[PDB]
Amino acid sequence: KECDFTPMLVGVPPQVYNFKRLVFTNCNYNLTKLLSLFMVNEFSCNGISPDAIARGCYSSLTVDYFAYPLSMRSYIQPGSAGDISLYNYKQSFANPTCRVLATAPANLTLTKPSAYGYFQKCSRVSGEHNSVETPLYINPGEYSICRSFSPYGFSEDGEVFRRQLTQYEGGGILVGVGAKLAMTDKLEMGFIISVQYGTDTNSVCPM
Amino acid sequence: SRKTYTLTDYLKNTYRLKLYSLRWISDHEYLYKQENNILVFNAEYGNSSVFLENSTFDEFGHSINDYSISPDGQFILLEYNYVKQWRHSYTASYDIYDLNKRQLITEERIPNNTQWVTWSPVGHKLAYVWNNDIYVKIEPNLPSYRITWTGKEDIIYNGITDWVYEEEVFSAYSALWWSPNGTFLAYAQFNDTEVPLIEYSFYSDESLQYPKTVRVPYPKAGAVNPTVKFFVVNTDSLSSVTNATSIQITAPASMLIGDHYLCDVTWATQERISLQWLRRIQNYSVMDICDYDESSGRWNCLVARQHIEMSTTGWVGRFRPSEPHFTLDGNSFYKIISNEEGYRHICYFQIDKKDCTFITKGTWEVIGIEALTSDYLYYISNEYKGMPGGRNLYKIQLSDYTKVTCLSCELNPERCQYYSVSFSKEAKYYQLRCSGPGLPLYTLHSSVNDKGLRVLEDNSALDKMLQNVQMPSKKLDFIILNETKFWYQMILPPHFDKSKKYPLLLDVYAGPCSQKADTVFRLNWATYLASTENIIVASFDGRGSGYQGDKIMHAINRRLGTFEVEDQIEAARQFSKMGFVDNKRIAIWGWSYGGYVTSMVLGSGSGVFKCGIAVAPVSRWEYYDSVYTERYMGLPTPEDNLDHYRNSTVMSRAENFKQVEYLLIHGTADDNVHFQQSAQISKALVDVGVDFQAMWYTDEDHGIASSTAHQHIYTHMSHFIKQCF
Amino acid sequence: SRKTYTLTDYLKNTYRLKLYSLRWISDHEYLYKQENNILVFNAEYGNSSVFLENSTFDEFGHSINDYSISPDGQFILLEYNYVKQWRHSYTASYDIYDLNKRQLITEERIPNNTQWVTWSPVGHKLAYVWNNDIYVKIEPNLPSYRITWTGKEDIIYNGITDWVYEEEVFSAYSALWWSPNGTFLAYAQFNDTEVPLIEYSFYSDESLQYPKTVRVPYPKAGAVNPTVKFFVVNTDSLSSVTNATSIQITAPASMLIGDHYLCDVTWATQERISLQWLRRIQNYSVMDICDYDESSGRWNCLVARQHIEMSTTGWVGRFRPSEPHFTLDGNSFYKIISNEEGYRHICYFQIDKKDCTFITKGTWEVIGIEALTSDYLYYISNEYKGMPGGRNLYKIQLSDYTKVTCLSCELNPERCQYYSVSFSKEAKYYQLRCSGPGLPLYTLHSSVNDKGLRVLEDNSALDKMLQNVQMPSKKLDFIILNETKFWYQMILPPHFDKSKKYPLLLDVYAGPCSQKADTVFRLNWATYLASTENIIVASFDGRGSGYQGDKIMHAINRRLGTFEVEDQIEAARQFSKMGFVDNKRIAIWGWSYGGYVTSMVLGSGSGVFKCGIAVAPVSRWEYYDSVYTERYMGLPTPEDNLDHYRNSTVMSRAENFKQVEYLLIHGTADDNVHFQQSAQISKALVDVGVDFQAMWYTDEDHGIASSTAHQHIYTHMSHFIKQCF
Ligand SMILES: *[C@@H]1O[C@H](CO)[C@@H](O[C@@H]2O[C@H](CO)[C@@H](O[C@@H]3O[C@H](CO)[C@@H](O)[C@H](O[C@H]4O[C@H](CO)[C@@H](O)[C@H](O)[C@@H]4O[C@H]4O[C@H](CO)[C@@H](O)[C@H](O)[C@@H]4O)[C@@H]3O)[C@H](O)[C@H]2NC(C)=O)[C@H](O)[C@H]1NC(C)=O
Ligand SMILES: *[C@@H]1O[C@H](CO[C@@H]2O[C@@H](C)[C@@H](O)[C@@H](O)[C@@H]2O)[C@@H](O[C@@H]2O[C@H](CO)[C@@H](O)[C@H](O)[C@H]2NC(C)=O)[C@H](O)[C@H]1NC(C)=O
Ligand SMILES: *[C@@H]1O[C@H](CO)[C@@H](O[C@@H]2O[C@H](CO)[C@@H](O)[C@H](O)[C@H]2NC(C)=O)[C@H](O)[C@H]1NC(C)=O
Ligand SMILES: *[C@@H]1O[C@H](CO)[C@@H](O[C@@H]2O[C@H](CO)[C@@H](O)[C@H](O)[C@H]2NC(C)=O)[C@H](O)[C@H]1NC(C)=O
Ligand SMILES: *[C@@H]1O[C@H](CO)[C@@H](O[C@@H]2O[C@H](CO)[C@@H](O)[C@H](O)[C@H]2NC(C)=O)[C@H](O)[C@H]1NC(C)=O
Ligand SMILES: *[C@@H]1O[C@H](CO)[C@@H](O[C@@H]2O[C@H](CO)[C@@H](O)[C@H](O)[C@H]2NC(C)=O)[C@H](O)[C@H]1NC(C)=O
Ligand SMILES: *[C@@H]1O[C@H](CO)[C@@H](O)[C@H](O)[C@H]1NC(C)=O
Ligand SMILES: *[C@@H]1O[C@H](CO)[C@@H](O)[C@H](O)[C@H]1NC(C)=O
Ligand SMILES: *[C@@H]1O[C@H](CO)[C@@H](O)[C@H](O)[C@H]1NC(C)=O
Ligand SMILES: *[C@@H]1O[C@H](CO)[C@@H](O)[C@H](O)[C@H]1NC(C)=O
Ligand SMILES: *[C@@H]1O[C@H](CO)[C@@H](O)[C@H](O)[C@H]1NC(C)=O
Ligand SMILES: *[C@@H]1O[C@H](CO)[C@@H](O)[C@H](O)[C@H]1NC(C)=O
Ligand SMILES: *[C@@H]1O[C@H](CO)[C@@H](O)[C@H](O)[C@H]1NC(C)=O
Ligand SMILES: *[C@@H]1O[C@H](CO)[C@@H](O)[C@H](O)[C@H]1NC(C)=O
Ligand SMILES: *[C@@H]1O[C@H](CO)[C@@H](O)[C@H](O)[C@H]1NC(C)=O
Ligand SMILES: *[C@@H]1O[C@H](CO)[C@@H](O)[C@H](O)[C@H]1NC(C)=O
């Protein structure tokens, strides 16, 4: 037990498409201190009550985190058609989960990155004269193929990248374009917590 | 005897052609300038009124170069302090005069050294470019708003084009496009960070002690080209507290894998735009249609709404892909496209389907589309009598495509076989302009029933003057080579007799998609030679000439300097056998590309020609710009067409110049065809030991258009021709 | 009937003049090169021996351009990889070969791209300049020492000269001076931080896609000039542990108030040096003599040793102040200065006193001082027969000045009248060179009793060939204007007749202190014109010419372009009064300064001349360098001679060119007289409307000395004269 949430608040946060996943199993958690530590702009839970998930035993508790600007709030919603959901990150509704959008009070051990970023487009080109142009869409709870290049950020808005695909991947030429937004006064973060729990296997319990 | 056309008449402009220039401002009114006064005419009756008197002009205190009037008719824009930069570029100062309350606005003035200014299609908005940045004024008396902040000299351009785009792609200096009702504004941006520079010297008057060096970003064949971006902005949400927001539209994925250009921008409706893209290898093009989303504020471009244009025999388009003509609802459009037989006609597209449907067919080409109405469509072609040099106006019914009517065929069968049109706002009235075999004629017509209203100009004054002056005649005919017809023209001296013998001079351009045999009336240097010196001047259109089919136009693909050169030589042999040409006196001269062909003809060693003149020639295709050269030749690399780059130079034929006489003329400050090209020809000829003549002009551009230099160059060439004959 | 001197003979060099070049290596022996073998000759008996054989040259592996031999005779210096720059500058690679052990040194080699290299007067020391820094090698095997650490490209020069000093002051590229016995080394440093730059384009080979610009520090009239410093170093105290020390010698107080130059450096004894300084206003000069202090290791220059030279009617010297010739002990020297009547003679000075005593007088000038011994002085004058074009050798006894002897007056009166000499180490033997009216002759003599030893060259081979060729003749005479005698020369066609009429061509240079009428035998373009085309070629010396007195020479002070132009016109009128000159056919041509005079003569409006040619002319005096122009014209500033700068412009006379024919030639890469000057002439003629002919040569310097360009220009000029006549 005694699972640590320290890596969530240690080091430079990652980008939206390069989200890091932490899985908790057979441990005691304190969600109240984490929520109280950050100034919660929005707290929503689907399929479970906010207090029930705070004081409820579970089997597996998985949290994925990323850096997300506060202005672009409307794009991360259960129903949306923006570039965030199509290529960068799509939420999964297989199990009940909670979405938390908060800001760091800047008094902690967090290093502000250069700027936010996300992918405008990501597609594949093939055919007789390179004219087929099949777009690629990310499945929920997965990774984007365009993430291999530009792991940390973009130097300037409108960067264009090209790479040659292999036979196993599918063939053709992959092309992608990214965007950039200026940094706000204080760090802004987004947290997604989802649980896959069984009645007889509730190893994880609140502390 | 009677007098003849002389060289002094051509140089001093003794005989003048009168014009009638008008600007449509409504569906039934236009503007005209008489004695420095602006007048308003009604097309229905011919009434006249005074819009602005010349006393107001003199009160300003400056010389006014040009004027512009807002669509609502409340403000007028004045321009002064004109300084020219390139063919389509300049810099000037501006002021705004209010017509309703009759005074000059003195608050929030447009800055000096402004690069481009334009009105909105509806209302009285303004947008101008200064220091490579875009500004917008909602009202003339209010402060401006700033849209771009990245402009920097010779690197970043916002709202204006660089050298290569201005000369070869857009043929304009502007890069701002307004929405149909003024809500949006679209612009393009270029960097030239990695493009090399060309340097030449400027001397600038006697008082200057050290010459100046001019550096211009100029991409040559195989070098690095600029990059382009596209943005759209909303002018109804501008505010002083916050900076503006611009939304970018990205090129399709089939274009991002390599180099590409932007070649056309057009608005379909209030919330729809269309863009065209072209690859660096100019035989593949894509057209995109993009819409506006109110929920997100972005612009969405759909894959199912893309159209592809390809060519297997050559390049796409005549010089560039053509422009669409959308209907009112924006769900369909018309365009000019080559068919299966190689002739250009009109498709009818649906924005969701891939296929065309051709509404015209035959062994002739459609030149352009003029106006579109809910019932009829208007265009210009050369179908009449099978003459590629003619132009006429036609009308086609959209319900049934079998009904085609000609509107200018039988207006006056003689004196007029070349036409142009200018329509009103709603296509209710139009003006026909004739530059046919006879003197120019201007007429006004209606569209409801196609009846001629009145005659605007007939050049009756010039007819009386020319009645007592001997003038040449013109002949247009054809010859047959390999079961194919080729057209030529001849300027003939007065009192022409077939028994006698005359010297012959051949005027050559022979560029791709060019025409030198037509029915246009001109007064130029060729008129002098025939009238006074009794010389026949002829022009010939061979392989590579346009307006006849893709079979003839595309014959010179990836082979420049091979077929068009031999065609000119064979034409001279055919002319010699007619009977009225002296074999011992034949000459040739040309301009720009014509200088390149003239030099190659002289160095062939045929022995048909005696003397020749080349002015501002092209020497090697690696010294010329990338967009023009790579369209017909490709890249200069061992894997793609490098052998023919080396075999098509003028400097490899220097030994054959010992049999002819040669004259070389070039301008020092030429920015289009640099002085380097003529410098290399001189060095090669000196190395082999050939005697020739040369002449340089200081601080002169490609055109050599200054009054003093214009008279000097044509006097010098006249002496050379007379001595040769 | 027989053959004549043709243009092909001049261009292909069919008839050759053969020379005799020797290098004195001791008091008794000299070196010579024959069949690529170096031979040592004994002057007393004529015996010879082989010093280096050609087989060794074959095994080196490169092409050797030049060689140098150390004074002791132990090492030889080889030069290859020659690249030319400016007139006296170049870059090469060097190797050292040891004669004693007969092998090549391969340790501590001289680096590539070396700018200068020299031997010491005694021993085998070396000093070379690499990357604008000075290095010294005591032995060829041992490594080198670095003297200067402040060299930079186009900014700071050590041991070498910049443009103005190389072309107008020193006429050399070197700025290093060795002590008489090899103990000290002196050098100068130039600083070009604020000097402006001249830029012109270079096109190079056909493969170069983009032309390159050349930037050179070049001061025009009234601009900022470089600064100079002087240093002396001691080479016997060099150590590798510590850096070397340099001692600076400062200019006198009378020159530090403003700008100044450095004119001459000469060594008097082992521990004494002399320097000469000149003001920017070139009519005041000061000479300083400096000594070495053993107690302090510093150089002291005291006031009582200074000498002052000034002029009230013009500038100091002919081009620069002359150099002194010191005695063995170093307490007195001889120098050439102008006397009260205005003629240059030799005066004898003491280092302490201020006055000096003249030793020669008369109405003639002394050209130079050749040798000085303990009992005699040798000099060259033009006293004989009162002909300014002659040259002869004289000697004077130091004890009694009345005893003067001529050594070359009567050796061969009819054949030889122009002489030059070359002396040995201690002046025991000397060689006489006679260009002469007739064929060149070379002889060797002994100075003990003035006895002629033998004949080295007589040009007997050329004489036999020329007996079968018809050759012109030369005539020298004078005319009188304002009771003053002015000399002229004429080249006459074969079988000359006084009754017949011949066309006349005038060759002009007319520069300050120039001579065109002399007694030298030449084979050039003028020989072709007289022998084949039967054209008289004449030259005239008028006001401003040299070697006749200060009254004639200084007549054009501050008034350039006035008196020499009028003199040429008056001479042509005098020639026309003679019976054998045709009035209708008279022409003129020139080069450089001659082109300037030709242009002003054609534009004078006299009506005497018909056609003219100008090659690389000067148009405005503000476009030329400061040292040459300010010497005769002053500053271009309102309080000092600005009006005459404006009145002496060629462009101000463009209107008068309508009455004459004109041909203009200039090279694009010209570095002395820039292409800007000819470009401005053509622009002025176009503005008024004059018809003329022009020609440019790509990548050619002032001389146009390329083999292909040399042949082209003279063929072009020949055709122009034939049609004019
Ligand atoms: C007109 O054209 C010119 C030239 O084409 C444009 O100027 C170029 O601008 C781009 C900007 O993207 C620039 O590319 C960057 O140059 C930096 C110089 O140091 C590089 O460091 C940088 O590499 C990093 O960024 C990439 C993109 O983010 C990463 O993929 C890459 O791995 C590098 O990653 C670094 O940075 C990340 C943080 O992002 C960090 O975490 C990593 O550890 C690592 O340190 C880019 O290569 C070009 O160099 C410019 N070209 C020049 C100067 O010649 C110009 O912008 C154009 N005009 C306009 C208006 O834009
Ligand atoms: C509007 O923008 C300008 C320019 O800022 C640059 O361009 C923007 C589009 C954005 O990309 C910025 O990140 C860029 O830096 C602002 O002017 C700058 O203001 C800052 C802060 O006062 C100053 O340090 C800079 O020097 C300014 N730059 C210039 C060229 O003057 C301006 O402040 C913005 N306006 C508002 C209301 O924020
Ligand atoms: C055009 O000519 C007619 C002369 O008959 C005039 O136009 C009249 O304008 C008034 C004002 O709008 C209308 O009420 C009349 O009906 C118009 N007349 C006709 C016949 O249509 C007027 O003199 C001229 N107008 C202009 C602008 O030139
Ligand atoms: C556009 O032009 C290019 C260049 O000529 C064409 O590319 C060639 O295509 C043929 C047909 O497959 C190949 O055999 C050649 O090897 C290609 N050349 C190169 C350099 O790759 C291209 O096919 C043209 N486009 C169209 C639609 O015809
Ligand atoms: C040329 O020949 C003369 C005489 O034959 C040489 O002079 C003699 O040189 C030898 C040795 O060098 C001496 O021993 C004699 O005393 C010299 N005699 C005279 C009369 O001088 C001379 O050295 C030879 N020079 C060359 C270069 O071969
Ligand atoms: C001779 O002088 C040069 C330059 O005046 C000395 O080189 C400098 O040495 C210092 C100390 O190591 C460095 O910081 C400088 O960067 C050097 N300058 C250059 C241009 O190299 C050199 O050390 C001196 N020689 C001796 C023996 O002291
Ligand atoms: C000004 O306009 C009046 C009115 O038509 C006209 O008579 C006069 O000639 C014009 N003058 C000029 C200089 O345009
Ligand atoms: C343009 O220049 C003139 C003259 O210097 C000046 O009076 C005027 O104010 C300038 N225009 C603006 C908008 O500042
Ligand atoms: C102009 O077009 C926009 C875009 O649809 C529309 O909202 C607006 O009502 C139109 N009219 C005006 C006056 O702006
Ligand atoms: C006609 O065909 C012949 C046969 O190859 C060819 O040499 C000639 O150039 C052709 N001429 C034209 C005008 O096509
Ligand atoms: C080399 O020197 C020998 C010595 O007399 C001479 O015979 C031969 O001609 C020389 N070789 C050349 C190529 O001059
Ligand atoms: C000069 O250049 C050549 C060519 O690379 C080289 O072999 C030689 O060593 C160089 N000389 C010196 C002294 O380094
Ligand atoms: C060279 O001259 C200096 C100056 O007097 C003297 O000290 C030195 O000994 C001389 N060298 C020789 C080899 O005589
Ligand atoms: C050259 O002159 C500049 C100023 O003209 C000066 O700063 C610089 O120090 C000088 N060079 C040397 C080596 O002193
Ligand atoms: C010549 O030198 C004298 C004495 O230094 C001086 O006064 C005079 O101004 C100089 N000449 C000119 C033209 O300045
Ligand atoms: C001779 O004197 C007259 C008048 O003094 C003058 O015009 C002319 O130029 C003089 N000629 C010469 C050669 O000095």
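Note that chain C carries Swiss-Prot numbering, so the residues on display, from first to last, are 39-763.
Recorded method is electron microscopy, 2.6 Å.
Quick reminder: no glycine exception, Cβ is built from N, Cα and C everywhere.
Sequence-distant neighbours of C:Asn85 (mutagenesis position): residues of the same chain at least 6 apart with a C-beta under 8 Å from its C-beta are C:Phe79. Here the residue is the original one, but Swiss-Prot notes a mutagenesis experiment at this spot, C:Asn85 to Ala: Does not inhibit dipeptidyl peptidase activity, interaction with ADA and homodimer formation.
A helical conformation is recorded for C:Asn92 (mutagenesis position) in the three-state DSSP classification. Under 8 Å, Cβ to Cβ, and six or more positions away along its own chain, C:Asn92 (mutagenesis position) finds C:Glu73, C:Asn74, C:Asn75. One mutagenesis experiment catalogued in Swiss-Prot, C:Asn92 to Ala, is accompanied by this note: Does not inhibit dipeptidyl peptidase activity, interaction with ADA and homodimer formation.
When other Cβ atoms within 10 Å of the Cβ of C:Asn150 (mutagenesis position) are tallied across all protein chains shown, the result is 11. One mutagenesis experiment named in Swiss-Prot is C:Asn150 to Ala, and its note says Does not inhibit dipeptidyl peptidase activity, interaction with ADA and homodimer formation.
Recorded in Swiss-Prot as a mutagenesis result, C:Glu206 to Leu carries the remark: Inhibits dipeptidyl peptidase activity. C:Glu206 (mutagenesis position) falls within a helical segment according to DSSP.
What Swiss-Prot records for C:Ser630 (among others) is active site, charge relay system, and it gives sequence analysis as the kind of evidence. Around the Cβ of C:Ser630 (active site, charge relay system), the number of neighbouring Cβ atoms within 10 Å comes to 18.
For C:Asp708 (active site, charge relay system), the Cβ neighbour count at a 10 Å cut-off comes to 20, with all displayed protein chains included. The active site, charge relay system annotation in Swiss-Prot covers C:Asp708 (among others), and the record cites sequence analysis as its basis.
Under the heading active site, charge relay system, Swiss-Prot lists C:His740 (among others), citing sequence analysis as support. Residues near C:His740 (active site, charge relay system) in space but far in sequence (CB under 8 A, at least 6 apart, same chain), listed by position: C:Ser630, C:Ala654, C:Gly705, C:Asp708, C:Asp709, C:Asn710, C:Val711.
DSSP assigns C:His750 (mutagenesis position) to a helical segment in the three-state reduction. Around C:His750 (mutagenesis position), the same-chain residues six or more apart in sequence whose CB sits under 8 Å from its CB are C:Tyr735, listed in sequence order. Looking at Swiss-Prot, you'll find the mutagenesis C:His750 to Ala noted as follows: Inhibits weakly homodimerization and dipeptidyl peptidase activity.
Here the residue is the original one, but Swiss-Prot notes a mutagenesis experiment at this spot, C:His750 to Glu: Inhibits strongly homodimerization, dipeptidyl peptidase activity, interaction with CARD11 and T-cell costimulation activity.
With respect to their backbone Cα atoms, C:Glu206 (mutagenesis position) and C:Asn150 (mutagenesis position) stand 29 Å from each other. Listed recorded positions: C:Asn150, C:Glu206, C:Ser630, C:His750. Those with a CB under 8 Å from a CB in chain B, in sequence order: C:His750. Residue environment of C:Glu206 (mutagenesis position) contains 16 other Cβ atoms, counted within 10 Å of its Cβ in all protein chains.
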